[PDB]
Amino acid sequence: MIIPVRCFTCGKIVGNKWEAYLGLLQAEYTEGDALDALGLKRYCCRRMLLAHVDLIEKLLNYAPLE
Amino acid sequence: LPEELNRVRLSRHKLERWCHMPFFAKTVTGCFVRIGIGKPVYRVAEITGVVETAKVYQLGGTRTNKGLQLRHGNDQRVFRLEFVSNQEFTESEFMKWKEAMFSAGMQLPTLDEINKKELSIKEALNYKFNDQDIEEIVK
Amino acid sequence: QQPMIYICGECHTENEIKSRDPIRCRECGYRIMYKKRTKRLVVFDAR
Amino acid sequence: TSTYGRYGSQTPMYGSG
Ligand SMILES: [Zn+2]
Ligand SMILES: [Zn+2]
C-alpha cells in the first residue's frame, strides 16, 4: 500500500524518500539519477524506490464521507 | 414550585429527536419551554399549537423550518426552535410567569396535570418505531 | 443505556437501532450499514 | 444520553434578530 519505512535487506530508512523521489521524477531526472541524488548507493535500497507501487493513492479514492 | 415545573420543561436537546416524530401536537402541547426574548431576561411561554415557518434554519447538524405557537399569558406570537434555552425555570422567571397567568385570568395547570403529562415524554422516548414512521421521517 | 449505534453506508450518519427495528438509515434510505469500532482496549506490541 | 448540555451551545435570542 505505502512506501516501506526501511529497506528490507539493508535497514536504511526509505520511508521519507518516496515523495522526494516523485518530485525528482517530476523534474526531468533520469530514473537512476533520482536514486543517486537521494543518497541510495546499494542496489538493495534502490530497488525499494524503483519497484515500489503506491496503491494508497488508489485506496484513498474510496472516500468514507465526502 | 419552579423545580416541579422543570420536569415538563422541554430543553433544546430533546426537540432535535422529535423534529419529525408524529403525535407532536399531542405530547408537547401542555409543557412549558424557556424561550428567549433578549438582555438575559426570559419568560415562560405556553406551548399552544404546532405552526410552521417559511424560514428553514439549521440547529447544529439538524435543520427545522417549523415554528411554535407560544404565549406568555396574553402576549402571543410565532417562535422558532432555536431560541429555546436549556436553562431550567429560575425563581424570578417562575414568579413572573405566575404573575402573567394571574394577570391574564388563565388558571394555573394543576400539579396532577403536570405529573400525568411529564410521563408522556418518557413513554414517547421509549416508543418502538414499528409502524410506517421511518418512511415519513426520511421523506 | 446504550442504543447499539450503527454507521450507515452511503450516508455515514450514526443511527440508533434497537432490537425489532428495520435496518435503514435515519436519512435518505440505506439497507447496508456497518458497526462502530469497539471500546475495548486495543494494544499492539509493535513487532 | 438524554440531555448532554454541559450553559449549552450559545442560545440565540429572539430580540437579537
Ligand atoms: Zn538496503
Ligand atoms: Zn435508511
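Here chain D follows Swiss-Prot, giving residues 762-767, 771-781 in order.
Structure determined by electron microscopy, 6.7 Å.
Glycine is treated like the rest: Cβ placed from N, Cα and C.
For D:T775 (mutagenesis position), no same-chain residue lying six or more positions away in sequence has a CB closer than 8 A to its CB. Mutagenesis annotation in Swiss-Prot: D:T775 to A, described as Decreased ability to promote transcription elongation; when associated with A-784, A-791, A-799, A-806 and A-814; the structure shown retains the original residue.
Secondary structure at D:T775 (mutagenesis position), taken from DSSP and collapsed to helix, strand or coil, is coil.
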